[PDB]
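Visitor: One structure coming up, written as structure tokens, with questions to follow.
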Amino acid sequence: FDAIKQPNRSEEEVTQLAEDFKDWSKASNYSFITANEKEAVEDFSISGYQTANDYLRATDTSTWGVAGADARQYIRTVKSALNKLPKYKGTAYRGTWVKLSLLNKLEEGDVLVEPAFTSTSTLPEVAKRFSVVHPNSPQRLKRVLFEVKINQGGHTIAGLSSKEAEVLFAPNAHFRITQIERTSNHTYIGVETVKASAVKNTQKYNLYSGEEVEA
Ligand SMILES: N=C(N)NCCCCN
């Protein structure tokens, strides 16, 4: 996991790489994409992901109201747009917070299911930015830095945004664990994208709630 652990590259080099990825993204386009779809994706990266991901993670969305209908529409529009954007395959990174109770159970070959959209960056510097602050919660959480091998599901949204080199998955993405390294304050987890329907005879867990997902 030294790609993650090592010191960040300079602003200049990271900004350059992000710009090159944005360029590659645009160059790799799509003609079917709507104005509402481009606009939803631009908004997504800045603020929209906050509402969409809360909706996707919510135990009870009967309480949301008119805002639920808007959230469903937004999610549908973002998923539709994603399918029209260029695929990315290669390595990407994501920093997040996970229940220690789940982390304690995890082994290589277990599958993690993200109920929200999954946003990753090709730049570990950018990934590390989004997990700096410890959230407040009833739950004991620990910082997790994922190294993600992407061979399906990931689409670049960097063409439509930003120096984030962002690659996005639709909700319910499944990730098979290939390696775990546990330390104090940081757990590193290597994962590979897998198709849900190809997951057999292993244990799946919901990455947010920590609950087992039915085989
Ligand atoms: N990596 C996270 N924890 N969050 C991703 C935020 C997505 C912003 N474009």
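By the numbers in Swiss-Prot, the shown part of chain A spans 21-49, 53-184, 187-240.
A Cβ is built for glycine as well, from the same backbone N, Cα and C atoms used for every other residue.
Below are the features listed in Swiss-Prot for this protein:
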BINDING   68-80, 117-120, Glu137, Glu191  NAD(+) binding site
ACT_SITE  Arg117  active site
ACT_SITE  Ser142  active site
MUTAGEN   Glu189 to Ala  Restores 20% growth in yeast
MUTAGEN   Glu191 to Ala  Restores 40% growth in yeast
ACT_SITE  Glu191  active site
Visitor: About how far apart, in whole Å, are the alpha carbons (Cα) of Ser142 (active site) and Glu191 (mutagenesis position)?
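Guide: Spelling it out, the Cα of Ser142 (active site) and the Cα of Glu191 (mutagenesis position) are 7 Å apart.
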Visitor: For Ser68 (NAD(+) binding site), write down the residues of its own chain that are at least 6 apart in sequence and whose Cβ falls under 8 Å from its Cβ; none is a fine answer.
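Guide: Set apart from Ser68 (NAD(+) binding site) by at least 6 residues yet with Cβ under 8 Å, we have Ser142, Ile180, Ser184, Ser187, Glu189, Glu191.
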Visitor: Using CB under 6 Å from any atom of ligand 1, narrow the recorded positions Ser68, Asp77, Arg80, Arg117, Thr119, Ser142 to the ones that qualify.
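Guide: Near the molecule: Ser68, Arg117, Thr119, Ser142.
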Visitor: With Cβ-Cβ distance below 8 Å and at least 6 positions apart along the chain, what are the contacts of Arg80 (NAD(+) binding site)? List them in sequence order.
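Guide: In sequence order, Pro138, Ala139, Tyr233, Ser234 meet the Cβ cut-off.
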Visitor: Could you tell me which of these recorded positions, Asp77, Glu189, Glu191, has the greatest number of Cβ atoms within 10 Å of its own Cβ?
Guide: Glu191
Visitor: So 2 residues are not built between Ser184 and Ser187. What's the Cα distance between them in Å?
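Guide: The unmodelled segment spans a Cα gap of 5 Å.
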Visitor: Rounded to the nearest angstrom, how far is the Cα of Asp77 (NAD(+) binding site) from the Cα of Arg117 (active site)?
Guide: 18
